[PDB]
Amino acid sequence: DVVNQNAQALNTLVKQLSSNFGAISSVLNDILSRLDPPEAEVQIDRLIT
Amino acid sequence: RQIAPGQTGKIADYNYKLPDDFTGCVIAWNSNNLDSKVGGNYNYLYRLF
């Protein structure tokens, strides 16, 4: 009930890897390498948030 | 319509680009009545490549 819980907590952060968070997709550097610099500012703002 | 932070083209790739933190203004207006010539005024030149 400690250790697995922490793993689940870490697994929770694992599920925070591939979330859109209002952005187009969860992939960072492809959106950094496809769109406008202010568009990428908006997307990375959403992702960092 | 190319002078913008994040755009490219005849202006921002060749000779005149804005920085990413443009703390200025954009004002333009027509003065064709002092540059109109029938055969063409070719004293003013630009960059293509």
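Following Swiss-Prot, chain B shows residues 408-456, kept in their order.
Using N, Cα and C of the backbone, Cβ positions are placed for all residues, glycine too.
Among the natural variants in Swiss-Prot, B:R408 to S has the note: In strain: Omicron/BA.2, Omicron/BA.2.12.1, Omicron/BA.2.75, Omicron/BA.4, Omicron/BA.5, Omicron/BQ.1.1, Omicron/XBB.1.5, Omicron/EG.5.1. The residue drawn here is the original one. Taking a C-beta cut-off of under 8 angstroms and a sequence separation of 6 or more, B:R408 (variant position) has no same-chain neighbours. Classification of B:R408 (variant position) by DSSP places it in coil, neither helical nor stranded.
B:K417 to N appears in Swiss-Prot as a known natural variant, with the remark: In strain: Beta/B.1.351, Omicron/BA.1, Omicron/BA.2, Omicron/BA.2.12.1, Omicron/BA.2.75, Omicron/BA.4, Omicron/BA.5, Omicron/BQ.1.1, Omicron/XBB.1.5, Omicron/EG.5.1; May enhance affinity to human ACE2 receptor. Counting only residues at least six positions away in the same chain, the Cβ atoms of B:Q409, B:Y453, B:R454, B:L455 sit under 8 Å from the Cβ of B:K417 (variant position).
Cβ neighbours within 10 Å of B:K444 (variant position), excluding its own Cβ and spanning all shown chains: 8. Quoting Swiss-Prot on the natural variant B:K444 to T: In strain: Omicron/BQ.1.1.
B:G446 (variant position): 5 other CB atoms within 10 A of its CB, across all protein chains. B:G446 to S appears in Swiss-Prot as a known natural variant, with the remark: In strain: Omicron/BA.1, Omicron/BA.2.75, Omicron/XBB.1.5, Omicron/EG.5.1.
In the structure as shown, the Cβ atom of B:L452 (variant position) sits within 10 Å of 5 other Cβ atoms. According to Swiss-Prot, the natural variant B:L452 to Q carries the annotation: In strain: Omicron/BA.2.12.1.
Quoted from Swiss-Prot for the published mutagenesis B:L452 to R: Increased resistance to neutralizing antibodies. Decreases HLA binding to NF9 epitope. Increased binding affinity to human ACE2.
Annotation for B:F456 (variant position): same-chain Cβ neighbours under 8 Å, separated by at least 6 residues, are B:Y421. As a natural variant entry, B:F456 to L appears in Swiss-Prot alongside the note: In strain: Omicron/EG.5.1.
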